[PDB]
Amino acid sequence: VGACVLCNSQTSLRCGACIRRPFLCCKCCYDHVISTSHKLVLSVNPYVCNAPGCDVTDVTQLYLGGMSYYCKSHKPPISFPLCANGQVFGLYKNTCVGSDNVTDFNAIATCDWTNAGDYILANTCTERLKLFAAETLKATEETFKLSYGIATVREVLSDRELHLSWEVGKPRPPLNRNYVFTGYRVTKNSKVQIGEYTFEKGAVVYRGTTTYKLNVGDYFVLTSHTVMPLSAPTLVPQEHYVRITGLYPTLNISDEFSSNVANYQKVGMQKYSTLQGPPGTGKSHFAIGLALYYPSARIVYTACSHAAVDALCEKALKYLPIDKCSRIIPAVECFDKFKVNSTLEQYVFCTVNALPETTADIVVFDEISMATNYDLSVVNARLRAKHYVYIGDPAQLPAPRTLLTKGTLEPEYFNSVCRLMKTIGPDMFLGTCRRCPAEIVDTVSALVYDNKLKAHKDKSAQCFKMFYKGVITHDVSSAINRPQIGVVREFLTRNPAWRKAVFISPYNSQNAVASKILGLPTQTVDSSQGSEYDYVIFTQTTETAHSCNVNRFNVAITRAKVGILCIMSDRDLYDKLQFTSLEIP
Amino acid sequence: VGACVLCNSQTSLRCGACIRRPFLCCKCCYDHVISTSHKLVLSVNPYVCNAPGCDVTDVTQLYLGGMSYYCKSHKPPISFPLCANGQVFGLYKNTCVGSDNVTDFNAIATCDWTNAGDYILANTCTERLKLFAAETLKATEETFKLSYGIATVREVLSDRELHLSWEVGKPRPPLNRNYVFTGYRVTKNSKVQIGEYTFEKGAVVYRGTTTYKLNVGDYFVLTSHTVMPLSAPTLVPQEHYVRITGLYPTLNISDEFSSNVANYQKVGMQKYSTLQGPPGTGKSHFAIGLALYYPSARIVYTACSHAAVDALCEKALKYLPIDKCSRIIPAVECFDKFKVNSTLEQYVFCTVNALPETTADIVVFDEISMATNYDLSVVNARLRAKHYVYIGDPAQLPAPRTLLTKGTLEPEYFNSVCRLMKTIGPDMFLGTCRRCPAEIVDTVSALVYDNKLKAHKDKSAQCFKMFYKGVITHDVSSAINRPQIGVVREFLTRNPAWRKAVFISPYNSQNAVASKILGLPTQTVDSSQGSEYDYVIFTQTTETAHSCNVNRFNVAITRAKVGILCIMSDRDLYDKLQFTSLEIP
Amino acid sequence: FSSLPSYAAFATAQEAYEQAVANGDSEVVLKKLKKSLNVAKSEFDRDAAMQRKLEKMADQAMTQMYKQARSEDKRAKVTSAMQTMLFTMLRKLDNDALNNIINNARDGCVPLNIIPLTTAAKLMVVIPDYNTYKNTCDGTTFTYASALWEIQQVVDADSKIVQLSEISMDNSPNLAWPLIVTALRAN
RNA sequence: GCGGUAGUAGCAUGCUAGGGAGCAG
RNA sequence: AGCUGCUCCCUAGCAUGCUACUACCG
Ligand SMILES: [Zn+2]
Ligand SMILES: [Zn+2]
Ligand SMILES: [Zn+2]
Ligand SMILES: [Zn+2]
């Protein structure tokens, strides 16, 4: 027992029927339970009538019957209503202030997190209430994700190709590269240890963790975690230092980090670093640059996935002596180039999923778009450093949301730090980019790139443009273009030097079937971070908003040192982004 | 204590004066107690006036007496009537919805199961009420079968011939081949272990279990069981697969089973196999055909009697390897060609009477005609496999009913599955028969054989038929024709090659006596299953409905590869079925 | 009680009484109305105060009935548990040695203390220190109770496996030192 | 005016029952 | 994780008893 969230007074009650059973005071809980449909409260004992085999679970109908709570037809001669006076009988009934404006918590509870206003309230509410919204999001997605089917493989067709069989009553969720499956191997006693995999249609193509034998009867299931409550908020109430505290500047100047010397002082006197950095503007070069700002300082690496800490690592093998550094991995498939099970050190690479509890000096965050309110806050919830960096930008895709069907989340309300670049403003950016020719910078600036970025090296006049509409026949959550992959069929072979490029499609089924005629490597822009290639191909597929919005293009256009093909179907960003247009074969 | 059958709500009361004391709710119990004359209810204690040496057992005249229930003339000053408000005082008096239409269970309770409407309600009522009706039928038969006399043998005349004596107050039942006797050998302490025997008039002829000495004073009694309640219904709510689940088709085709290939897929996607199959059309050949459809499958062989599992076995010595196979026999005389006391295997043959509890894949049912609502449901009450076979047909005789004296049971209401071939339709049948020439196929089709079947090989023109009337003087339940066995006397010796045939009679007294002039083996069509012979004789005897009807005639005619004799007395099926007719000597 | 016969009589009696009081007719009218509403509250007393012992007694009976049902279910549960235990421990003693030593008795009675000594298939020895180990369970096989046993598996007080090569006189001070030897009866 | 019976409220003694705790052999 | 004996505190029930107030009647 303890204090409540909305009210901060000590209480002993819960919403039984609500999601994550928060602490709520007498009048506090009364408002929450009378304004909406949660009508089950838990004290040290639950509020139910102990009548043998009775049914009722309401709160406003049960009464007191001496030692216990009883039903109306069950109650003794004279009683005392448990729910009166505008209060529910509980601990600390006097020191309770309550509240009037309860529409916030009521909406957050009764919501299903399906539409845009859901997240509008999730951010625009109280910060503790937004932590609660984060945990409610996690619980809802966990409950909805195990509710799908079980992959009961029965055949063995080939390697990376099998046949699927699923049970009655549960549909089969979108076999995407977004949500990883999880399987266990059968035996007479138990069934365990196959790992996490990723399936899609083929015959069924599977993406396996590590090579082994494919047995019969093994199930592949989207398993869930045991998510836990949060302690610290998203970020700290912020501050500007009077001095360079716990820090002292360097003595020399670094060639690769001469472009960021103006970025050293500006955050050495505050906690956070509000980054506005497009993919490939020296995004991670400062993660090793500001690292050697003072090698005695304790820098904390975070990552969205193991691929993010790999991009944070794939250049740490040259400038960083490995005398004392490590990365955290719990008891899979990834780079492990540093120490394992070493935590308190000079440099700690880490994915937020298994970060230990310590205190340090620097915190080099990994791209902020993927982070929601939950996982960004986990860092300061376990490791409370007292000045930060927030590498990343809402300029790219976030971590996707499963049942977001009505109008998709806006490019402002990703998470907490995300909003104050267009509410207070940014301080962080490199005036130089790293891949982009003139085609990928200036016209992209009229987008949410703020009319801010120049080109690295000058124009190539080589990124292609199309003029068509496309014909589509779509599967359960995927859609392939017979003609629009037939139009690129003419562009590829008739431009013989064009095929060092990787064609990407967010409907990876397109990349599944395009390898049958062309064989180019498959890739989706879901994990377009880390991929940095010279020639790239892209298409529009459907002209609907699953890919048409700003954050869905700009992960794919900003890729090339030379050029990218863009097969257009719609006219919005066809009129927005301009490239060289030619004749249609 | 638990839920009631009519209501599915928890209760604590019994219909005490009623047959099988089923669970009934408060309103349920009041309807059943006030609509008809069972007026004795049992709570955790009985509703009986505890006055010393009282006599009242009624429910509505007893009153409360404080701790106990007390009689009107013995009740305390102020009481509380136990049966008012339209309810009987019992547990869970609130959560009981009751029912209005109680005529069904009332009629099922008060009936004696002697006429046709009895079984009409036993079938057309609720399926759980069909379980209850099956148990009620079994209880009525068990209490009526022991109520007959005791066979007190006191003589020793010869082997298979003795003399009977029965006590006062009990008649001796029909000495039939339908109900088996049971004897126990006398000694000074107890009397046990002679076995199951079958008697009839001689002198008294006995069909003995196994050879032993016939002592003096041994009784032979129609001993009853201690039958138990049921759990599972007749059959599972049905379903058609989207795949071949729990199964995988074979690779080759079989010569013996190329006539059934079209029947493989048709139930490979559902549970039950409702079969319309005339006796001997490949009736059991598919049991070994579908068995090796997939030899890894778990196939459950049921049996009607050990003769039925023998007909299942009498062909299994060749196409089946005995590497892992068995049949069940509890601690007698029959074939036991496989493992004993082995249950969970590749194949287990079994008679439902002693089947254990496991889980399997295939269930090959033996002919459904005998099976009642009880016995067919027993199999899935103990072994719940999840696709079934229902080999059998209402085309033949069922197991007889003892006191079925009024209107005989109709050929549609045998059991559950037997109704939906002329209510929904049948799916299984072999378009080939195995013995029948032209005389026993096409004309039989105008009967309940659906104008469906052809001959195996063509006409023989050898079946015999007569034109007479018959004269009968009958015993307690048997009837012998002195003249009509005298007219076949002229047919036999004056056709010297006629005497390979066996003469049949439902009144085996005819076959008992015809052996005194002819000596041909005795046989009745009570167990005409398994008997498949070249030459056969039959006669009509009395023209009444005991043997003239559809399932009573057709059980005998479908027998010969060449021909059978048909001695008619009535003109219904003389005009119905036509054969070779000649002059009467 | 709210809808019992006394209520209508009492209510209408006082309604008419007070309507006539508002009329204010006589001096005996007050006495008569007050006597009526004395004897009509003498109906709402027996019918509304003693009617409530019936309900309380019925509830006493109902709670007793619930208690008896629960106590009756627990008995069946424990009966099943006990007979399952008996039958499961039965399936280990019906050997051929037990039949032998029972058919060698002159009445079928034998002392119980000799049943494990002559029929048990496995032996367990608990050893406090090294000298006792050297006197009893030395080597791979030993003799005891007129039989010969062969060793398999040795553990210590922590239930951790010890190899037969570690039980020496020099390595003794490094072992958790009750030792438990398990041996099998040799034919 | 008193006695009795039927009601309502408070107090006292003990008797059973349920729960928590302490000591001794 | 046992068999007894003694003591303190809290709750509920019933009987008995005391005392007080209303009603009927004599
Ligand atoms: Zn709630
Ligand atoms: Zn209740
Ligand atoms: Zn009844
Ligand atoms: Zn009585």
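All residue numbers given for chain A refer to Swiss-Prot; the residues shown span 5326-5527, 5532-5660, 5664-5917 in order.
Positions of Cβ are set from backbone N, Cα and C atoms, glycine also.
Pulled from Swiss-Prot:
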- A:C5329, A:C5332, A:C5350, A:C5353: Zn(2+) 11 binding site (BINDING)
- A:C5340, A:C5343, A:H5357, A:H5363: Zn(2+) 12 binding site (BINDING)
- A:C5374, A:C5379, A:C5396, A:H5399: Zn(2+) 13 binding site (BINDING)
- A:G5606, A:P5607, A:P5608, A:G5609, A:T5610, A:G5611, A:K5612, A:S5613: ribonucleoside 5'-triphosphate binding site (BINDING)
- A:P5401 to L: In strain: Delta/B.1.617.2 (VARIANT)
- A:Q5412 to H: In strain: Iota/B.1.526 (VARIANT)
- A:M5557 to I: In strain: Omicron/BQ.1.1 (VARIANT)
- A:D5584 to Y: In strain: Epsilon/B.1.427/B.1.429 (VARIANT)
- A:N5592 to S: In strain: Omicron/BQ.1.1 (VARIANT)
- A:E5665 to D: In strain: Gamma/P.1 (VARIANT)
- A:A5692 to V: In strain: Theta/P.3 (VARIANT)
- A:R5716 to C: In strain: Omicron/BA.2, Omicron/BA.2.12.1, Omicron/BA.2.75, Omicron/BA.4, Omicron/BA.5, Omicron/BQ.1.1, Omicron/XBB.1.5, Omicron/EG.5.1 (VARIANT)
- A:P5743 to S: In strain: Mu/B.1.621 (VARIANT)
- A:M5753 to I: In strain: Kappa/B.1.617.1 (VARIANT)
Lowest local Cβ density (other Cβ within 10 Å) among recorded positions: A:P5401, A:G5606, A:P5607, A:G5611: A:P5401
Recorded positions close to ligand 2 - of A:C5329, A:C5374, A:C5379, A:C5396, A:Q5412, A:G5606, only those whose C-beta is under 6 Å away: A:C5374, A:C5379, A:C5396
Filtered recorded positions, from A:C5374, A:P5401, A:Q5412, A:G5611, A:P5743, whose Cβ is under 6 Å from an atom of ligand 4: none
Shortest C-alpha distance to A:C5340 (Zn(2+) 12 binding site) - which of the binding-site residues A:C5332, A:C5396, A:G5609: A:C5332
Additional residues surrounding Zn(2+) 11, by Cβ distance to the A:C5329, A:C5332, A:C5350, A:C5353 centre under 8 Å: A:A5328, A:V5330, A:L5331, A:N5333, A:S5334, A:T5336, A:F5348, A:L5349, A:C5351, A:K5352, A:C5354, A:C5421, A:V5422, A:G5423, A:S5424
Cα-Cα distance linking A:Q5412 (variant position) and A:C5353 (Zn(2+) 11 binding site), given in Å to the nearest integer: 8
CB-centroid shell, 8 A cutoff, Zn(2+) 13 site A:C5374, A:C5379, A:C5396, A:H5399, site residues removed: A:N5375, A:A5376, A:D5380, A:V5381, A:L5387, A:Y5395, A:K5397, A:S5398, A:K5400
Among A:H5357, A:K5612, A:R5716, which are recorded positions, the residue with the most C-beta atoms within 10 angstroms of its C-beta: A:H5357
Those residues of the chain, 6+ apart, with a Cβ under 8 Å from that of A:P5743 (variant position): A:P5726, A:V5780, A:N5881, A:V5882, A:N5883
Env. residues of ribonucleoside 5'-triphosphate site, Cβ within 8 Å of mean position of A:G5606, A:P5607, A:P5608, A:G5609, A:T5610, A:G5611, A:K5612, A:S5613 Cβ: A:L5762, A:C5765, A:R5766
Residues within 8 Å of the A:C5340, A:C5343, A:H5357, A:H5363 Cβ centre (excluding the Zn(2+) 12 site residues themselves): A:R5339, A:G5341, A:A5342, A:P5347, A:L5349, A:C5354, A:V5358, A:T5361, A:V5366, A:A5434
Fewest other C-beta atoms within 10 angstroms, as judged across A:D5584, A:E5665, which are the variant positions: A:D5584
Lowest local Cβ density among A:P5608, A:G5609, which the record lists as binding-site residues, within 10 Å: A:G5609
Recorded positions near ligand 1 among A:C5332, A:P5401, A:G5606, A:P5607, A:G5609, A:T5610 (Cβ under 6 Å): none
Neighbouring C-beta atoms (10 Å sphere around the C-beta of A:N5592 (variant position)): 21
Rounded Cα separation (Å) that holds between A:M5753 (variant position) and A:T5610 (ribonucleoside 5'-triphosphate binding site): 17
Site with most surrounding Cβ atoms, counting all protein chains shown within 10 Å, from the recorded positions A:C5329, A:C5353, A:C5379, A:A5692: A:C5353
From A:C5350, A:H5357, A:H5363, A:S5613, the binding-site residues whose CA lies within 10 Å of that of A:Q5412 (variant position): A:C5350
